[PDB]
Amino acid sequence: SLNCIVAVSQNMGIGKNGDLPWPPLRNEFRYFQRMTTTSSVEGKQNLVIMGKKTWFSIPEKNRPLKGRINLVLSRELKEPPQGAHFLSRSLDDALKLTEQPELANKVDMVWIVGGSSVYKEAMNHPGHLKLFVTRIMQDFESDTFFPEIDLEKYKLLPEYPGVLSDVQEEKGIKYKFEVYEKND
Ligand SMILES: NC(=O)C1=CN([C@@H]2O[C@H](COP(=O)(O)OP(=O)(O)OC[C@H]3O[C@@H](n4cnc5c(N)ncnc54)[C@H](OP(=O)(O)O)[C@@H]3O)[C@@H](O)[C@H]2O)C=CC1
Ligand SMILES: Cc1c(CNc2cccc3ncccc23)cnc2nc(N)nc(N)c12
């Protein structure tokens, strides 16, 4: 199974000029950290998979993302960028790696953390998928977008354990946490 996690504006934007479209929302980052870091299985870590631009968009003080194995996708790089644990040239290759002995006993959950083309590839996964979507309830000028969610294929869950249902607000920006699950 794969999990994708994203924060999206009302106009489906995720990024602008290599940064977020909105000012930083600390508590949104805290939600992302909690969901991507937490494993129920003692000793294991979750794997975060991200594109190269997403990696370099994270402040160096937060790289690698603490408590998670960090894998970057790139076809141009020849080794992981400084601080990253792994580099793959495709999502299928990254998932192949999670099955091989160097990672198979270390990794619990797999989280896809952006950007656009990585989400798009993940959404063609034949196995089970969940989409953890933070709805940023404003329009923001964006140049990178999340793809459309097919509501004949996914369902919006009424709630999810450990995920707050209530509207959040930081810096005058309202947002909320949703979880979608691929149909059987
Ligand atoms: N709101 C949110 O939840 C999120 C926001 N962001 C924002 O989005 C933007 C970054 O995302 P985006 O611009 O889409 O870029 P990506 O992070 O997807 O980086 C694109 C680069 O990653 C590599 N790559 C991406 N997908 C694949 C793949 N499937 N297989 C192999 N290589 C791949 C390529 O590197 P190469 O050219 O080396 O081959 C590609 O040029 C920033 O503005 C960031 O702030 C990012 C993540 C989440
Ligand atoms: C991957 C990702 C980011 C990437 N950006 C940053 C991460 C962490 C620290 C940061 N600190 C300053 C600027 C940007 C940062 C932002 N928010 C996200 N939210 C949700 N839900 N899902 C995601 N995939 C997110």
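The residues of chain A that appear here are 4-187 by Swiss-Prot count, in order.
Positions of Cβ are set from backbone N, Cα and C atoms, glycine also.
Now, the feature entries from Swiss-Prot:
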DOMAIN    4-185  domain 'DHFR'
BINDING   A10, 16-22, 55-57, 77-79, 117-124  NADP(+) binding site
MUTAGEN   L23 to R  Strongly decreased affinity for methotrexate. Decreases catalytic rate constant 200-fold. Decreases affinity for NADP and dihydrofolate over 10-fold
MUTAGEN   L23 to F, W or Y  Decreases affinity for NADP and dihydrofolate over 10-fold
BINDING   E31, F32, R33, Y34, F35, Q36, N65, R71  substrate binding site
MUTAGEN   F32 to R  Reduces catalytic rate 5-fold. Reduces affinity for dihydrofolate 9-fold; when associated with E-36
MUTAGEN   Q36 to K  Increases affinity for dihydrofolate about 3-fold. Reduces affinity for NADPH about 3-fold
MUTAGEN   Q36 to E  Reduces catalytic rate 2-fold. Reduces affinity for dihydrofolate 9-fold; when associated with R-32
MUTAGEN   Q36 to S  Increases affinity for dihydrofolate about 2-fold. No effect on affinity for NADPH
MUTAGEN   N65 to S  Increases affinity for dihydrofolate about 15-fold. No effect on affinity for NADPH
MUTAGEN   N65 to F  Increases affinity for dihydrofolate about 3-fold. No effect on affinity for NADPH
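Less than 6 Å separates the Cβ from ligand 1 in the case of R78, drawn from the recorded positions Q36, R71, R78 in sequence order. In the three-state DSSP scheme, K56 (NADP(+) binding site) is classed as helix. Checking the recorded positions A10, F32, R33, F35, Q36, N65 against ligand 2, the ones whose Cβ sits under 6 Å from it are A10, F32, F35, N65. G18 (NADP(+) binding site) sits 15 Å from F32 (mutagenesis position), taking the CA atoms of both as reference points. In this structure, the CA atom of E31 (substrate binding site) is 18 Å away from the CA atom of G21 (NADP(+) binding site).
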